[PDB]
Amino acid sequence: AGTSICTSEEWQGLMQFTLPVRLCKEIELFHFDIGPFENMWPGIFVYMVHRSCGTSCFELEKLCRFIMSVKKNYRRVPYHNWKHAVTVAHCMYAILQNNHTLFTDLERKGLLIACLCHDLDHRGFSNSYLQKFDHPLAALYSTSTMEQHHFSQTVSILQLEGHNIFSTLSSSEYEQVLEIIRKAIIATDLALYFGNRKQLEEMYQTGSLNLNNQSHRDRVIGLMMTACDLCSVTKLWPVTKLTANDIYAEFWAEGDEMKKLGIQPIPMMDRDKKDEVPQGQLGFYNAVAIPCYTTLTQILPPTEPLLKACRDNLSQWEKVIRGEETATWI
Ligand SMILES: Cc1cc(N)ccc1O
Ligand code: NI
Ligand code: NI
């Protein structure tokens with residue numbers, strides 16, 4: 001109950017940070033894994049904001065406060081946590097860097113911030129759970145339940161003393177960026193993804209796709225959000241496989257709760273059905289990940305390495321199913 005705020009020592013320490021030279025080159029690539037550099041994650045985000053949006057886009061004090069309060073409002077859950085937030089923001093950075101002048105200054109800043117904030121205060125439960133069992137959140141937010149909460153948490157953090165990184169925007173640009181953010185966060189509801197990707201595919205194939213059309217732009221941004229949210233499937237195989245362990249740790253914990261209330265969980269959230277995971281992963285890649293990156297690659301051809309990597313990981317799950325799997329740790 002309530003918005004957390006970073007300490008003086010936390011945000012002051014971030015202002016001092018400089019990115020090691022070797023990482024400067026690596027951070028540009030789509031497959032970059034932030035995993036091994038935990039101490040550097042806030043500093044990595046500052047760096048990305050500064051390279052994409054400029055060293056004076058935000059007042060440094062307010063941005064450093066904002067980042068450390070966002071960090072503090074992610075929960076210590078196995079997957080929908082601070083590491084996930086920075087991972088999704090890094091994917092967005094790589095997409096924007098490769099497609100830079102397609103997007104406005106306002107869009108780039110709003111989207112980097114939306115990615116960092118997009119799962120704020122996640123409790124490790126799905127929309128399915130909150131709705132099936134009438135959590136107060138599902139009463140307040142009838143659809144896209146958690147995503148509407150993540151947006152509310154973002155606005156709550158911006159409204160903290162010294163935390164409004166957007167306050168120096170004109171009143172018009174301030175409304176615009178908040179709407180960019182709101183739309184981008186709501187688009188991370190995978191329910192909405194299926195229709196969005198279908199709409200985009202048809203627009204692309206008929207030639208009606210037009211990025212000067214605001215509604216088109218919104219949908220393209222929405223698909224970029226999905227692509228970033230799912231980007232664990234675009235990393236090198238060992239990273240992808242380890243990330244899957246974290247994702248399933250959350251699912252299984254939710255499944256246990258459904259059992260307690262007399263409901264058999266979906267097999268995916270059932271820790272007694274781990275044998276079905278490889279087939280489950282295949283389904284997810286075929287129905288969700290491959291289509292997402294295929295459509296994104298059509299619209300933004302520089303994002304092709306995401307699709308290549310996703311295809312590579314699908315081939316690895318197929319190997320698991322055939323029993324060709326080699327050694328892994330946890
Ligand atoms: C359900 C799911 C699976 C994977 N591998 C990544 C993200 C997801 O939401
Ligand atoms: Ni989410
Ligand atoms: Ni997410």
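Residue positions begin at 1 at the first shown residue.
Looks like X-ray crystallography, 1.8 Å, at least that's what the header says.
For all residues, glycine too, the Cβ spot is worked out from N, Cα and C.
What Swiss-Prot says about this one:
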ACT_SITE  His80  active site, proton donor
BINDING   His84, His118, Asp119, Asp229  divalent metal cation 1 binding site
BINDING   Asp119  divalent metal cation 2 binding site
DOMAIN    7-324  domain 'PDEase'
MUTAGEN   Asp119 to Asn (Swiss-Prot position 830)  Reduces activity 1000-fold
MUTAGEN   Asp119 to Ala (Swiss-Prot position 830)  Loss of activity and of zinc binding
Same chain, 6+ residues apart, C-beta under 8 Å of the C-beta of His80 (active site, proton donor), given in sequence order: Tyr74, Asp119, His122, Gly124, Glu250
Fewest-neighbour residue among binding-site residues, criterion Cβ within 10 Å, set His84, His118: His84
Largest tally of Cβ atoms lying within 10 Å of a Cβ, found at which of the recorded positions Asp119, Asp229: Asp119
Cβ-based neighbourhood (8 Å from the centroid) of the divalent metal cation 1 site, residues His84, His118, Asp119, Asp229 excluded: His80, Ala85, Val88, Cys115, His122, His150, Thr188
Local backbone state of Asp229 (divalent metal cation 1 binding site), from DSSP in three classes: helix
